[PDB]
Amino acid sequence: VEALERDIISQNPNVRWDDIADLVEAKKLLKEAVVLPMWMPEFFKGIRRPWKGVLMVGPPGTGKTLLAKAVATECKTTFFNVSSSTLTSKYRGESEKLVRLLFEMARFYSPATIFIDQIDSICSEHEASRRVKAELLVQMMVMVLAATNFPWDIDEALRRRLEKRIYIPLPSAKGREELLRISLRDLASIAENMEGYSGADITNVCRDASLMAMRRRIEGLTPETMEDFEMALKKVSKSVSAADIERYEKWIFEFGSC
């Protein structure tokens, strides 16, 4: 199916750079994307070129899929929001040669970016998954970006194809402080308290801390806040264990250029 590719994947129109805090990661993803540079080596000189594959690896809740659009929007490229899990699911019939055709569509549109979310979920209809991996290989001007919350389950075959591998981490004490701000409009001691908490764990621990405690004590007593935070801060987990965070750091030491 050609026409239906255009409405969902080809265009989910991206137009922003700096958003949702995460200032430390955005920078890193901005130093390796090198937009103000990257247009130029693309333009005229060879021997020095864009990365033949960029793998974003890291913990969830960092929203790397947003960071994809955030890169493609600055280089003024046509953006492709292709899920890796979507090709195996939505197209059983030999329509998977449409990975190749997809790349052909990218070449057609001069500036292009092909983001593949959930790369890890490929080898995991096995035969279909085997075919699509092959089409992805033979295909790999444009730009190709990948994303995985499980870098370890990426096979060594597609891994090598990824030239640049970068770690997209959780918000540090400064992001999680400002995420606290965004979720509310005293925040300092709360932010530095414990690492690991992702933006989602933050933007909900606020809500508990906000009124699940506040209203409860005004609805509790008679008719006729900082304490609540720490109280309801330990009624939520991080959903990313220190050991799991320890895992990403290890993978990026052994396969990533950090």
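Just so it is clear, chain A uses Swiss-Prot numbers, and the residues here are 192-315, 322-337, 352-396, 405-443, 458-491, in order.
Determined via X-ray crystallography, 3.0 Å.
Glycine too: its Cβ is placed from the backbone N, Cα and C atoms.
Here Swiss-Prot flags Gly249, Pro250, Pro251, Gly252, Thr253, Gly254, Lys255, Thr256 as ATP binding site. Sequence-distant contacts of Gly254 (ATP binding site), defined as residues of its own chain at least six apart whose C-beta falls under 8 angstroms from its C-beta, comprise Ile211, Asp213, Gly418. For the recorded site, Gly254 (ATP binding site), the DSSP three-state label reads coil.
Among the mutagenesis entries in Swiss-Prot is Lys255 to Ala, noted as: Abolishes ATP dependent microtubule severing activity and localization to spindle poles. The 10 Å shell around the Cβ of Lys255 (mutagenesis position) contains 24 further Cβ atoms across the protein chains shown.
Among the mutagenesis results in Swiss-Prot, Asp308 to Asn has the note: Abolishes ATP dependent microtubule severing activity and localization to spindle poles; when associated with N-309. The residue drawn here is the original one. For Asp308 (mutagenesis position), other Cβ atoms within 10 Å of its Cβ number 21.
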- Distance [Cα-Cα, Å, rounded] between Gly249 (ATP binding site) and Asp308 (mutagenesis position): 12
- Across the 14 unmodelled residues, what Cα distance in Å links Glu443 and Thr458? 23
- Residues within 8 Å of the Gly249, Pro250, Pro251, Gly252, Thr253, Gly254, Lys255, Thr256 Cβ centre (excluding the ATP site residues themselves): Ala358, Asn360, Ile379, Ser417
- Task: Counting other Cβ atoms within 10 Å, pick out the least crowded of the binding-site residues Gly249, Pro250, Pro251, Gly252.
- Result: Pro251
- With the fewest other Cβ atoms within 10 Å, the residue among the binding-site residues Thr253, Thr256 is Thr256
- Between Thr256 (ATP binding site) and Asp308 (mutagenesis position), how far is it from one CA atom to the other, in Å? 7
